[PDB]
Amino acid sequence: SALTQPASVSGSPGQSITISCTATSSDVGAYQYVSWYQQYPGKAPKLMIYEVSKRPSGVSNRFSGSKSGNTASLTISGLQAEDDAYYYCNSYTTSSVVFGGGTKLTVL
Amino acid sequence: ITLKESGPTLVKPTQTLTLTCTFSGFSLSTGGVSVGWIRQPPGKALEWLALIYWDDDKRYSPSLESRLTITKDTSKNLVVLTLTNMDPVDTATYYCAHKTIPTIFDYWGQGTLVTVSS
Amino acid sequence: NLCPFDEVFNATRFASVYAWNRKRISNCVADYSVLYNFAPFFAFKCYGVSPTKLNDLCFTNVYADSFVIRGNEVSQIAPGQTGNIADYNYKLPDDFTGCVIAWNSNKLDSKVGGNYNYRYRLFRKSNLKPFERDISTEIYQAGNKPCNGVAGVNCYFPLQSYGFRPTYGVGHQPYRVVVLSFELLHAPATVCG
């Protein structure tokens, strides 16, 4: 209801894939800070990219975000078998931080 | 930077649950720095809970406010969250991550699984 | 010997628009190039003296005023410009010599939910004279005997908080700003390097 994410995606190993995190809600503000998290099978989520197209030093150079308006297109190039995991989006609304419904990525 | 949660692992219905998150590497004196709490039910999405800034200005989630009073102690670098009236819905994992303005929740801790039932 | 610039630009908490922090900076070998290592300097324009050829000139008495405003109001700190922050709570003369420095800062000023810490006088009676600061927080009138400490036709408190949050557009983000006032006529060089 607050954000919106597709159920799951499965990209063949070695290819690229994009995921969408549409807001589907009016007045989420300017929709400028949208962070993405890597969820392992029972581990603490790790920050992958923050500030749309920006990225924290310490991670790979393949993840890249984008914005088609009201959403955040999380991209993954050179898909490797290591990337099978859960993915989430996160962005404040006027009153409080909200999260995405989750996405599952299994490489086959 | 490092964080670690601790507290009771088991709790009964309609009880006051308490958790203490101790951090190292940063303090609550520099600008921008804050500390928030998040929970995740098994197999469900994460959620926000509250937040304590560095200016002792505190914020809670709208839907579940008027509870979970977040306190702190800057001498031993420890944050305390306490939420009463345990329900079977409240059985989930709990994480304490540090917030900067743009890099929202960039440093998460370990997390402790806690159960709410008879 | 250097003088307080890294204690005027690195302040932890800045004052409000109606409570600017006046200061004097003298007796120092003054280098105006410590600024350039600070920030992208969104707003930087000098009146009466060029910024490039600044480090050499000398001054009589240099005052510095620091406060915080909104995004779309940085234009109002200029000689002779009318508005709502310029005509009500901060006004500088038409013969002003010096310059203004504003750099967007919302990584240290906007909280999730609204930081109700910065205010600004919205109502008053008339315009204010240059560099005239007032703190009074009485309850504004209502034409007739007002609703002093109560509600009614028009009983509106004079101060209003900005309330910054991280969802505001770039026009509504907080901006820190410092104003330097120089003197150049017959000056007994006291602050220059």
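First residue shown is number 1, and so on along the chain.
A Cβ is built for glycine as well, from the same backbone N, Cα and C atoms used for every other residue.
Here Swiss-Prot describes C:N10 to Q (Swiss-Prot position 343) as a published mutagenesis experiment; the accompanying note says: Reduced viral infectivity. Quoted from Swiss-Prot, the note on natural variant C:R13 to K (Swiss-Prot position 346) is: In strain: Mu/B.1.621. In Swiss-Prot, a natural variant is listed as C:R13 to T (Swiss-Prot position 346), annotated with the note In strain: Omicron/BQ.1.1, Omicron/XBB.1.5, Omicron/EG.5.1. C:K111 to T (Swiss-Prot position 444) appears in Swiss-Prot as a known natural variant, with the remark: In strain: Omicron/BQ.1.1. Listed in Swiss-Prot is the natural variant C:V112 to P (Swiss-Prot position 445), annotated as follows: In strain: Omicron/XBB.1.5, Omicron/EG.5.1. For the naturally occurring variant C:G113 to S (Swiss-Prot position 446), Swiss-Prot gives the following note: In strain: Omicron/BA.1, Omicron/BA.2.75, Omicron/XBB.1.5, Omicron/EG.5.1. Among the natural variants in Swiss-Prot, C:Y120 to F (Swiss-Prot position 453) has the note: In strain: B.1.1.298. The residue drawn here is the original one. Record note (Swiss-Prot) on the natural variant C:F123 to L (Swiss-Prot position 456): In strain: Omicron/EG.5.1. Under its natural variant entries, Swiss-Prot includes C:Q160 to R (Swiss-Prot position 493) with the note: In strain: Omicron/BA.1, Omicron/BA.2, Omicron/BA.2.12.1. Record note (Swiss-Prot) on the mutagenesis of C:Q160 to N (Swiss-Prot position 493): Reduced host ACE2-binding affinity in vitro. A mutagenesis experiment is reported in Swiss-Prot for this position, C:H186 to P (Swiss-Prot position 519), and the note states: Increased resistance to human covalescent sera neutralization.
Here the features listed in Swiss-Prot are painted onto the structure.
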residue : record               : Cβ within 10 Å
C:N10   : mutagenesis position : 8
C:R13   : variant position     : 10
C:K111  : variant position     : 22
C:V112  : variant position     : 24
C:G113  : variant position     : 20
C:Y120  : variant position     : 23
C:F123  : variant position     : 13
C:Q160  : variant position     : 14
C:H186  : mutagenesis position : 6
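For the variant positions C:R13, C:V112, C:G113, C:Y120, a Cα to Cα distance of within 10 angstroms from C:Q160 (variant position) holds for C:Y120. Closeness to chain A is evaluated for the recorded positions C:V112, C:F123, C:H186 by Cβ distance, with values under 8 Å counted; counted residues in sequence order are C:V112. Secondary structure at C:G113 (variant position), as computed by DSSP, is coil.
With an 8 Å limit on C-beta distances, none of the recorded positions from C:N10, C:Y120, C:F123, C:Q160, C:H186 reaches chain B. Across the structure, C:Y120 (variant position) and C:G113 (variant position) place their CA atoms 19 angstrom apart.
For C:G113 (variant position), the nearest of the recorded positions C:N10, C:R13, C:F123, C:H186 in terms of C-alpha separation is C:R13.
Secondary structure from DSSP puts C:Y120 (variant position) in a beta strand.
Closest in space to C:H186 (mutagenesis position), of the recorded positions given as C:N10, C:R13, C:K111, C:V112, C:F123, is C:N10, taking the CA atom of each residue. Separation of the C-alpha atoms of C:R13 (variant position) and C:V112 (variant position): 18 Å, rounded to the nearest whole number.
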